[PDB]
Amino acid sequence: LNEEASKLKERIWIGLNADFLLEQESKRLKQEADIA
Amino acid sequence: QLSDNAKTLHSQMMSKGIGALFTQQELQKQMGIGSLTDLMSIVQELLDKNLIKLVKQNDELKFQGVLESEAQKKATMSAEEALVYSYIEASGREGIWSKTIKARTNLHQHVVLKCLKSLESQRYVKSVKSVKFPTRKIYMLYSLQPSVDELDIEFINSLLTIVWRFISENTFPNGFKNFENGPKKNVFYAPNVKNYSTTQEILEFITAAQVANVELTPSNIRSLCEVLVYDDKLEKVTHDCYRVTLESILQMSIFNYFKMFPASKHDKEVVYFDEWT
């Protein structure tokens, strides 16, 4: 696919997957919280 | 008024709130203008609106202004934690132990578990394993990690042999155990005049570090030295002064444990301390 198909397509994908990424990187912050 | 008496009653709390010990009579001490039910109706609502704050202690009931983050925090929490989380955050520095919650909260273990799991995911609590036995998993606010306690477990004797090196030097000149007479040569001059120890002085020598740890208190110093008194690695002379037992010789009928080895194979004639029993 072309670059725009990637961008806008990945824009939709990430757009609806940012809730998975939410707990993902939020957990990554909890990794710092593990220190305490 | 809800907002007016809320904000001006929040004003005494955010300003002073008579510290933690504030009681309802202390409200009349400041605002006695409110009639009995007028001040109490908005009290009850602001707790329902999570604005005032109540603590159960001593006489009457304590009160404090909400930080409003804990307010919406517990408002998000279920009815379980609403008391349970609040009941635990009242445990303060030492936290609280799980199973005693049931007698206090009148609940199962099964029902209190899952919400504790939420607060784990909520990260407002953490399992703390303290000096007392690790069957507990006492819980306090994840916001803090205070306790009553070196660390209980090992790597102590490491620094023990260190202090024993120093005080071993402190007696006569250094070891001089190379040949037969190295000791003290009658302790420099006057093997009387020298009264020597660390006490205070050790922490100046403790400055050396070369080990990952914090400082240590003079009381704990003595607590260490007493152990070596018991092991007889060193002697206790004149209060916080100390000597060494000159068992640098064991470092290295006629009697001592070391410098002795048995046959302990075959021949049936030996001496045990058991088999009398």
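Going by Swiss-Prot, the residues shown for chain B are 10-158, 169-271, 292-316, listed in order.
So this one's electron microscopy, 4.1 Å, going by the header.
Even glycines carry a Cβ here, placed using N, Cα and C.
The annotation that Swiss-Prot gives for the mutagenesis experiment B:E89 to A reads: Cold-sensitive. Abolishes interaction with BRF1/TDS4. Experimental mutagenesis at this site is recorded by Swiss-Prot as B:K135 to A, annotated: Cold-sensitive. Abolishes interaction with BRF1/TDS4. Annotation of the mutagenesis experiment B:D171 to H in Swiss-Prot: Cold-sensitive. Abolishes interaction with BRF1/TDS4.
Between the CA atoms of B:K135 (mutagenesis position) and B:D171 (mutagenesis position) there is a gap of 20 Å. Secondary structure from DSSP puts B:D171 (mutagenesis position) in coil. Counting every protein chain shown, the number of other Cβ atoms lying within 10 Å of the Cβ of B:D171 (mutagenesis position) is 8. If you measure from the Cα atom of B:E89 (mutagenesis position) to that of B:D171 (mutagenesis position), you get 35 Å.
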